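**Student:** Sending over a structure as structure tokens; questions will come in a sec.
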Number of protein chains: 2
Amino acid sequence: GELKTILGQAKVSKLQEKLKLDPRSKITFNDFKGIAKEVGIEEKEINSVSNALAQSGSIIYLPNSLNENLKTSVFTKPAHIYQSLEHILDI
Amino acid sequence: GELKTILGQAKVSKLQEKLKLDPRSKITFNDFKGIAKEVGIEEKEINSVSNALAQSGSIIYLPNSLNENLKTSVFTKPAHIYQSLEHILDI
């Protein structure tokens, strides 16, 4: 199923590109779902895609957080957050 | 916790930026593992990180492919592959 795998991945790549163009750096998870649907990602796959993007460091999305804000927020440009955190904690 | 999750993700973000700057567009999984180790990702974590990067569309990695070339190859700049494939097949 190499062809099917690649073509589905291509949609998430488009999602990554669109989050890059978007000037927002923090959006709601509902906002994120809408952008994912714009590039053709099916509803039943959005949760899985959000998890893959978080584990790959492409977004920060912390649905298990008890902080009400982080729980429903998607950070779409997390490189700045990673770099800032390692700077201020000197690690 | 949120902080450990973010700092773990930061390593995979660093891996993505190393792969972007590497002149090669196709590397062995062995070489991929080595670059990941350079940024602190252990061999114990590599399979999960590669799954997340593949599902995110950040790499193409088809280890179960029967084509002997693809099964050990990591495509580190797949954006051009996605574009070409959708173009030549007209969706």
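Here chain A follows Swiss-Prot for its numbers: 30-120, in order, are the residues you see.
This entry, so its header tells us, was determined using X-ray crystallography, 1.7 Å.
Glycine is no exception: its Cβ is also placed from the backbone N, Cα and C atoms.
Per Swiss-Prot, mutagenesis A:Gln38 to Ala is noted as: Does not affect homooligomerization. One mutagenesis experiment catalogued in Swiss-Prot, A:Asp60 to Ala, is accompanied by this note: Impaired homooligomerization; when associated with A-93. Here the residue is the original one, while Swiss-Prot reports the published mutagenesis A:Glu72 to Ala with the comment Impaired homooligomerization. In Swiss-Prot, a mutagenesis experiment is listed as A:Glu74 to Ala, annotated with the note Impaired homooligomerization. Among the sequence features in Swiss-Prot, the mutagenesis site A:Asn93 to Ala is noted as follows: Impaired homooligomerization; when associated with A-60.
Give me the structural setting of these features: burial, nearby parts and distances.
**Tutor:** Mapped onto three states, the DSSP output places A:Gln38 (mutagenesis position) in helix. Here the Cβ of A:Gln38 (mutagenesis position) has 23 other Cβ atoms within 10 Å, regardless of which shown protein chain they belong to.
A 10 Å cutoff on Cβ-Cβ distances gives A:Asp60 (mutagenesis position) a total of 16 other Cβ atoms nearby, all chains included.
Secondary structure from DSSP puts A:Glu72 (mutagenesis position) in a helix.
Sequence-distant neighbours of A:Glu74 (mutagenesis position) (same chain, 6+ residues apart, CB-CB distance under 8 A): none.
Taking a C-beta cut-off of under 8 angstroms and a sequence separation of 6 or more, A:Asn93 (mutagenesis position) has the following same-chain neighbours: A:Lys100.
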**Student:** Which ones, of the mutagenesis positions A:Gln38, A:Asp60, A:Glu72, A:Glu74, are Cβ-proximal to chain B (under 8 Å)?
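**Tutor:** Near chain B - Cβ to Cβ under 8 Å - we find A:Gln38.
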